[PDB]
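The structure appears right after this line, and notes come after that.
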Amino acid sequence: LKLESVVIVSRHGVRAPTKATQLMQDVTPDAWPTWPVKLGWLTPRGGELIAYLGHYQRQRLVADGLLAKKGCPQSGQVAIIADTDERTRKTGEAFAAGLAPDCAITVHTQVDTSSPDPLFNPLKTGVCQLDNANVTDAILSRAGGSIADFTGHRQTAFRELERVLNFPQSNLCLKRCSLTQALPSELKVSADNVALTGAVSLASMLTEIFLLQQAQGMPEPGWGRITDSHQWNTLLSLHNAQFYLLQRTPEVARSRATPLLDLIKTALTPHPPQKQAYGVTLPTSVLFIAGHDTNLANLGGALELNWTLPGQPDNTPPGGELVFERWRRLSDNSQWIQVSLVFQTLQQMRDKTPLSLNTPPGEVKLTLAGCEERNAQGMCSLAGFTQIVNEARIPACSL
Ligand code: NI
Ligand code: NI
Ligand code: NI
Ligand code: NI
């Protein structure tokens, strides 16, 4: 099998919290540790971790014969697209720096940096709209039938989070007991967005913040109250759970992932090279796309890619990569698509461990669950991939 093309959909790297709310203060007696950069921005450490994945990918791709061992990749051979957020732009820069240091690979973004890019979510620019009644029913059904059913099955994790927070001594509690009841969680479904209020979204946010502390190398994440891998896995199930509901549900995911699906399909299809989105010439050898956890999850649910990540409690971790490869099978020159999730384990983030062929990131081989035409290695034919993308995408959400 000869590797011919690769498209990497990456979450941005380690970032500071996006917000600092009063509710965050009220649910713990302890002080949240401060971060070295503005709200939502990538930390220098964040950048360093992504650059390790770049270095790893270069080694790996050199071994696969796709990129040369010495020198800068030839022009256009590597392309990088990034959302307009500081944190995604800087993730792009960091990945280029690890992959091809001193080659100054351009990090492309949309023309306008101060407005949202619909490639990363077409709902947010009103390219298309969710069907309210359908999405409501679909998400409630995925929750176990109600949001009360959903929190009912996760009581243990909520109580783990309360322990870490010391929620019983918190201001909310002293006035008045439990997160899921003190903060009732409701599904809010609008034309451009689905959201959960209350305990479910607070829990998803706070547990991700603990993970980021750990990954940032902070001395005592969770005020020192998170002391083993079972606790990490337990805490982060609340994050994963909200994403299961709000981002993986196909009635949301398909719409929200549609421009990325078109871009990925374009990048992976043999075709004469041609300047398109962002003035990037496609197809080419490597395309790196720097976005958001939501994007990873939206693709996963649109494409019926399922995973959990061993040693990495967040299913959609900082720098986690959804890797699409086109491989040519030499026996009959047929074309095949492989999909994988490449990620640093939490310990690899915590120890800032340099990545390499002998010390690789974790990796989970995925299967496209709708694919009818599969090879021995679990890859989906190009034609099978193509049909899956065509059925999954929502035309009204295309750019
Ligand atoms: Ni964004
Ligand atoms: Ni149930
Ligand atoms: Ni350019
Ligand atoms: Ni995540």
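Here chain A follows Swiss-Prot, giving residues 28-203, 210-432 in order.
Structure method, as recorded: X-ray crystallography, 2.1 Å.
Keep in mind that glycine also has a Cβ here, set from the backbone N, Cα and C atoms.
Features reported for this protein in Swiss-Prot:
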- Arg38, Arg42, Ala43, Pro44, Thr45, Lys46, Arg114, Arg289, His325, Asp326, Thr327: 1D-myo-inositol hexakisphosphate binding site (BINDING)
- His39: active site, nucleophile (ACT_SITE)
- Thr45 to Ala: Retains 20% of wild-type activity with phytate as substrate (MUTAGEN)
- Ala47 to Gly: Retains 80% of wild-type activity with phytate as substrate (MUTAGEN)
- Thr48 to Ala: Retains 80% of wild-type activity with phytate as substrate (MUTAGEN)
- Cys99 to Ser: Retains less than 10% of wild-type activity (MUTAGEN)
- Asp326 to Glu: 40-fold decrease in Vmax with pNPP as substrate. 460-fold decrease in Vmax with fructose 1,6-bisphosphate as substrate. Does not affect the Km values of the substrates pNPP, fructose 1,6-diphosphate and tripolyphosphate (MUTAGEN)
- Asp326: active site, proton donor (ACT_SITE)
- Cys404 to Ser: Retains less than 10% of wild-type activity (MUTAGEN)
Q | Cβ under 6 Å from ligand 4: qualifying recorded positions of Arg38, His39, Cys99 | A | none
**Q.** recorded positions: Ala43, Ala47, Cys99, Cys404 - member with fewest neighbouring CB atoms within 10 Å
**A.** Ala47
Q. If one measures from the C-alpha of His325 (1D-myo-inositol hexakisphosphate binding site) to the C-alpha of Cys404 (mutagenesis position), what distance in angstrom results, rounded to a whole number?
A. 26
Q: Among the binding-site residues listed here (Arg38, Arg114, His325), identify the one with the smallest other-Cβ count within 10 Å.
A: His325
Q) Cα-Cα separation of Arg38 (1D-myo-inositol hexakisphosphate binding site) and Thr48 (mutagenesis position), in Å? A) 24
Q: Just need one number: Cα of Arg203 to Cα of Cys210, in Å, whole number, across 6 unmodelled residues.
A: 6
Q | Count of other CB atoms lying within 10 Å of the CB belonging to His39 (active site, nucleophile) | A | 29
(Q) Given the recorded positions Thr45, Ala47, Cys99, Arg114, find the one whose Cα is closest in space to the Cα of the residue listed as 'active site, nucleophile'. (A) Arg114
**Q.** Cβ contacts of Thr45 (mutagenesis position) (under 8 Å, same chain, 6 or more positions away)
**A.** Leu66, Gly67
Q.
Please give me the CB contact count at 10 A for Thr48 (mutagenesis position), counting all chains in the structure.
A. 11
